[PDB]
Structures are given as C-alpha cells and as structure tokens.
Amino acid sequence: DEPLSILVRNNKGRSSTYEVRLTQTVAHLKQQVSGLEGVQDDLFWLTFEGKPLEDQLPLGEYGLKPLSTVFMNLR
C-alpha cells in the first residue's frame, strides 16, 4: 500500500516517472531496469543525490520524496 512515485531521468533525455515502493530496495529498482535496459548492470547505474546510494537498503529511506529525481546514468 506504499507506492512511491519517483522521477527517473534517462541520463540527459526524458524524465520518466517510475512506480516504486518503500518495501522495494534500490537493488530491486536496478533489477527492474535490468529487465528492460539490463545491458550489463555495471554499464548502467542509477544515482540520485550524487551518490550511488545503498542498494542493500530499501528505497523508502532515500526515495520517500516523490520529487526524488534519480538519474539513470551510463558508465
């Protein structure tokens, strides 16, 4: 019952709104992208506040903000 609507921008392109949860970890967010854009999970990597965040921890702690614009980055 905790659907967090965050904004994820494709590096420089479109800012897409993603349906995540507080029960979901950042690792699971990566895994979602891994299902679509999963081309080597070390070539694509998402970072928000300039940090890679702790994918060990749930997205609730960092992504609680619906304005949290996570940038889908490419290495």
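Chain A residue numbers are taken from Swiss-Prot; in order, the displayed residues are 79-153.
Keep in mind that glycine also has a Cβ here, set from the backbone N, Cα and C atoms.
Taking Cβ-Cβ distances under 8 Å and a sequence gap of 6 or more within the same chain, the neighbours of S83 (mutagenesis position) are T95, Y96, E97, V98, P144. One mutagenesis experiment named in Swiss-Prot is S83 to A, and its note says Does not affect ISG15 signaling, interaction with ITGAL or activation of SRC family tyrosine kinases.
Under mutagenesis, Swiss-Prot gives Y96 to L with this note: Reduces ISG15 signaling. Strongly reduces ISG15 signaling and abolishes interaction with ITGAL and activation of SRC family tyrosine kinases; when associated with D-102. In the three-state DSSP scheme, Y96 (mutagenesis position) is classed as strand.
Using a 10 Å Cβ-Cβ cutoff, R99 (mutagenesis position) registers 16 neighbours. Experimental mutagenesis at this site is recorded by Swiss-Prot as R99 to A, annotated: Strongly reduces ISG15 signaling and abolishes interaction with ITGAL.
A mutagenesis experiment is reported in Swiss-Prot for this position, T101 to A, and the note states: Strongly reduces ISG15 signaling and abolishes interaction with ITGAL and activation of SRC family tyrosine kinases. Long-range C-beta contacts of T101 (mutagenesis position), restricted to its own chain and to partners at least six residues apart, with a cutoff below 8 Å, comprise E80, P136, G138.
What Swiss-Prot says about the mutagenesis result for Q102 to D is this: Reduces ISG15 signaling. Strongly reduces ISG15 signaling and abolishes interaction with ITGAL and activation of SRC family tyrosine kinases; when associated with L-96. Other C-beta atoms found within 10 angstroms of the C-beta of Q102 (mutagenesis position) number 19, with every protein chain shown included. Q102 (mutagenesis position) falls within neither a helix nor a strand when secondary structure is assigned with DSSP, and so counts as coil.
In the structure as shown, the Cβ atom of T103 (mutagenesis position) sits within 10 Å of 20 other Cβ atoms. Annotation of the published mutagenesis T103 to A in Swiss-Prot: Strongly reduces ISG15 signaling and abolishes interaction with ITGAL; the original residue is retained in the structure shown.
Other C-beta atoms found within 10 angstroms of the C-beta of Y96 (mutagenesis position) number 16, with every protein chain shown included.
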